[PDB]
Amino acid sequence: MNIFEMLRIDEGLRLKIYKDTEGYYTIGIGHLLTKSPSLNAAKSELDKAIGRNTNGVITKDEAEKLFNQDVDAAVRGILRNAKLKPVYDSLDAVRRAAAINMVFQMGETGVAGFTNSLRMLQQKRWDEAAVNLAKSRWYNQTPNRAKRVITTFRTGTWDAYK
Ligand SMILES: [Cl-]
Ligand SMILES: [Cl-]
């Protein structure tokens, strides 16, 4: 298992524009297009992202290309962030994947707001971080996915994904 397979499980793959759990136009493997309620705005963000006239449908290769860029962007967002970077550097490889998963889902600023959780993660207080992580809109809105990510931070294993 790895970050790619982990996010593929958590996000799924859809080849036609869909609404994500928040109601936002999304495509592929959790690639958010726009927060605007306009499907036309989505389609135009999508043509721009793919570089051709898609009319709201993309191939699997194209979904996987966006996915690669988004995993890459999430890692870079962590490394460029003063609050995220030192926690990430402190983590083993499995728990680093949980951090990328979170940034992917909610962005760099969202995650950087888990101030107390970040500190407990840095100190390797795993059970306490896990309790704190769960007290969040994140966990209440997407409990199954959040439980999987939390268990990964808690145990440092891929058990929640097998
Ligand atoms: Cl893009
Ligand atoms: Cl979920």
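Placement of Cβ uses the backbone N, Cα and C atoms for every residue, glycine included.
Taken from Swiss-Prot, the feature active site, proton donor/acceptor applies to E11 (among others). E11 (mutagenesis position) falls within a helical segment according to DSSP. In the shown protein chains, 20 other C-beta atoms lie within 10 A of the C-beta of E11 (mutagenesis position).
Swiss-Prot lists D20 (among others) with the feature active site, proton donor/acceptor. All protein chains shown were included, and the count of other CB atoms within 10 Å of the CB of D20 (mutagenesis position) stands at 17. Secondary structure at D20 (mutagenesis position), as computed by DSSP, is coil.
Sequence-distant contacts (6 or more apart, same chain, Cβ under 8 Å) of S117 (substrate binding site) comprise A129, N132, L133. Taken from Swiss-Prot, the feature substrate binding site covers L32, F104, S117, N132.
For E11 to N, Swiss-Prot lists a mutagenesis experiment annotated as follows: Loss of 84% of enzymatic activity.
Under its mutagenesis annotations, Swiss-Prot gives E11 to Q the following note: Complete loss of activity.
Listed in Swiss-Prot is the mutagenesis experiment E11 to A, F, H, M or N, annotated as follows: Complete loss of enzymatic activity.
Looking at Swiss-Prot, the entry for mutagenesis of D20 to C says: Nearly no effet on specific enzymatic activity.
For the mutagenesis result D20 to E or Q, the note given in Swiss-Prot is Loss of 99% of enzymatic activity.
The mutagenesis experiment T26 to E is recorded by Swiss-Prot, whose note states: Complete loss of activity at neutral pH; covalently bound substrate. Around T26 (mutagenesis position), a 10 Å sphere centred on its CB holds 21 further CB atoms from the protein chains shown. Annotation note: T26 (mutagenesis position) sits in a strand segment as assigned by DSSP.
One mutagenesis experiment catalogued in Swiss-Prot, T26 to H, is accompanied by this note: Facilitates transglycosylation more effectively than hydrolysis; covalently bound substrate.
Swiss-Prot lists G30 to A among its mutagenesis entries, and the accompanying note reads: Almost complete loss of enzymatic activity.
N132 (mutagenesis position) falls within a helix when secondary structure is assigned with DSSP. Swiss-Prot lists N132 to M or F among its mutagenesis entries, and the accompanying note reads: 2-fold decrease in enzymatic activity.
Listed in Swiss-Prot as a mutagenesis experiment, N132 to I is described as follows: 5-fold decrease in enzymatic activity. When other Cβ atoms within 10 Å of the Cβ of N132 (mutagenesis position) are tallied across all protein chains shown, the result is 19.
Neighbours of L32 (substrate binding site), defined as other CB atoms within 10 A of its CB across all chains, total 18. Comparing the recorded positions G30, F104 by how many other C-beta atoms lie within 10 angstroms of each C-beta, the top residue is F104.
Secondary structure at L32 (substrate binding site), as computed by DSSP, is strand. Restricting the mutagenesis positions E11, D20, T26 to those with a CA within 10 Å of the CA of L32 (substrate binding site) leaves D20, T26, listed by sequence position. Largest Cα to Cα distance within the recorded substrate binders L32, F104, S117, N132: about 27 Å as a whole number.
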